[PDB]
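Asks: The structure that follows is given in the form of structure tokens.
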Amino acid sequence: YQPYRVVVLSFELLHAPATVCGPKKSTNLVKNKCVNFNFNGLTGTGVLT
Amino acid sequence: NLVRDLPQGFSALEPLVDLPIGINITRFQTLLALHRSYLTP
């Protein structure tokens, strides 16, 4: 007998650019040694000084 | 200094904004003001 409280989600991609996405976890910055990096999509390897 | 002209120097334009709109645009119109408001049907 006890009523509920319901919520719907419905996802939809289109020809428009996708503007709603999820969060992007990060990692702290390491200098003076050879590492991989990912700076906003720019991938590579090197020494950050 | 001169009212008529586009001048004869060089200067470049920085980016301001960027909007994810997804439309079709084939035409435009400026929207400038006046003093006495007229509406056309």
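We number chain B the same way Swiss-Prot does; the residues here are 211-251, in that order.
The backbone N, Cα and C atoms fix where each Cβ goes, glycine too.
For B:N234 to Q, Swiss-Prot lists a mutagenesis experiment annotated as follows: Increased resistance to neutralizing antibodies. One natural variant catalogued in Swiss-Prot, B:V213 to E, is accompanied by this note: In strain: Omicron/XBB.1.5, Omicron/EG.5.1. In Swiss-Prot, a natural variant is listed as B:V213 to G, annotated with the note In strain: Omicron/BA.2, Omicron/BA.2.12.1, Omicron/BA.2.75, Omicron/BA.4, Omicron/BA.5, Omicron/BQ.1.1. Under its natural variant annotations, Swiss-Prot gives B:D215 to G the following note: In strain: Beta/B.1.351. Under its natural variant entries, Swiss-Prot includes B:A222 to V with the note: In strain: 20A.EU1.
Walk me through the surroundings of each of these features.
Replies: Cβ environment of B:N234 (mutagenesis position): no same-chain residue six or more positions apart lies under 8 Å away.
Classification of B:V213 (variant position) by DSSP places it in coil, neither helical nor stranded. Neighbour count (other Cβ atoms within 10 Å of the Cβ, all protein chains): 4 for B:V213 (variant position).
Sequence-distant neighbours of B:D215 (variant position) (same chain, six or more apart, CB under 8 Å from its CB) are absent.
Under the DSSP three-state reduction, B:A222 (variant position) is assigned to coil, being neither helix nor strand. For B:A222 (variant position), the number of other Cβ atoms no farther than 10 Å from its own Cβ, over all displayed protein chains, is 4.
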Asks: State the Cα to Cα distance, in Å, between B:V213 (variant position) and B:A222 (variant position), rounded to an integer.
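Replies: With distance taken Cα to Cα, B:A222 (variant position) is 21 Å from B:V213 (variant position).
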